[PDB]
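See structure below.
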2 protein chains.
Amino acid sequence: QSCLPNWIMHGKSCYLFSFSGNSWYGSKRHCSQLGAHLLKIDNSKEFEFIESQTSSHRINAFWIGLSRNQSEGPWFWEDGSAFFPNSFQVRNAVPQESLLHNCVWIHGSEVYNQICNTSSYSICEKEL
Amino acid sequence: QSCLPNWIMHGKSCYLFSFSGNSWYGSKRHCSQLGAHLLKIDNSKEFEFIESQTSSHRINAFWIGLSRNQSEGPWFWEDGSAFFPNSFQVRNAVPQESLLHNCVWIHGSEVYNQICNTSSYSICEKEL
Ligand SMILES: [Mg+2]
Ligand SMILES: [Mg+2]
């Protein structure tokens, strides 16, 4: 099958590495504007491809589709599907106390929680 | 190592799939201006990575670093290196007489010679 201009084909989907700063919120709207969603990392195969591109773009971090309503709350993907530490675990980045670290980005080969209104790059996914 | 934003690491190189129309000439100067060069396909492993991308963007063709000086002359890569058909053969799909189909692009999975001032997309490559 085919992907759109500037989107990368891999596996069961097309991905767009958006080198443009936005909140997680804005990054979520952008992907959806394009008929897509924030990157769901389903399994280690898909993590491996993602990590090959995120680790060659170290200067940037990339919001993904993982979040939680609040600090005590479970992580969930965009489709509402539950999170499994089948590919990565979320590294708690919080310096001290915080109720705001409720959105997830990837940097290099690691995944961190960050403040949702923080500026970062992003990855969009669209299933073939 | 690292690639420039909007470029893609694979094997020993960074690649720019450029979704913008240009003659082979302009594609060549656009690549060189980025400190790169039009795609050189060294082998099957590399050809398979490129074709994974070009086959999912079939609405258009991609200029590469292959071209010749006259119709009855050998193909060479930008670095002035010899063409050998270790990875692909150049398909001649030329419907009438022509002294001008002297530049090479990839379209889908296949490689074709074409008139050089023709507008299509391009691929830049930058070795690691
Ligand atoms: Mg996925
Ligand atoms: Mg090469």
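Residues 117-244, in that order, are what chain A shows, numbered as in Swiss-Prot.
The deposited model was determined using X-ray crystallography, 2.2 Å.
Cβ coordinates come from backbone N, Cα and C, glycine included.
These come from Swiss-Prot:
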type: BINDING; residues: A:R145, A:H146, A:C147, A:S148, A:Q149, A:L150, A:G151, A:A152, A:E194; note: (1,3-beta-D-glucosyl)n binding site
type: BINDING; residues: A:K156, A:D158, A:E162, A:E241; note: divalent metal cation binding site
type: MUTAGEN; residues: A:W221 to A; note: Loss of glucan binding. Abolishes activation of NF-kappa-B
type: MUTAGEN; residues: A:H223 to A; note: Loss of glucan binding. Abolishes activation of NF-kappa-B
type: MUTAGEN; residues: A:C232 to A; note: Abolishes cell surface expression
Count of other CB atoms lying within 10 Å of the CB belonging to A:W221 (mutagenesis position): 24
Rounded distance in angstrom between the Cα atoms of A:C147 ((1,3-beta-D-glucosyl)n binding site) and A:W221 (mutagenesis position): 15
Other C-beta atoms that fall within 10 angstroms of the C-beta of A:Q149 ((1,3-beta-D-glucosyl)n binding site): 9
Spatially closest candidate among A:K156, A:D158, A:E162, A:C232, A:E241, the listed recorded positions, to A:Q149 ((1,3-beta-D-glucosyl)n binding site) (Cα to Cα): A:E241
Cα proximity to A:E194 ((1,3-beta-D-glucosyl)n binding site), best match among recorded positions A:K156, A:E162, A:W221, A:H223, A:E241: A:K156
Integer Å distance between the CA atoms belonging to A:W221 (mutagenesis position) and A:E241 (divalent metal cation binding site): 14
Additional residues surrounding divalent metal cation, by Cβ distance to the A:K156, A:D158, A:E162, A:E241 centre under 8 Å: A:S129, A:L155, A:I157, A:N159
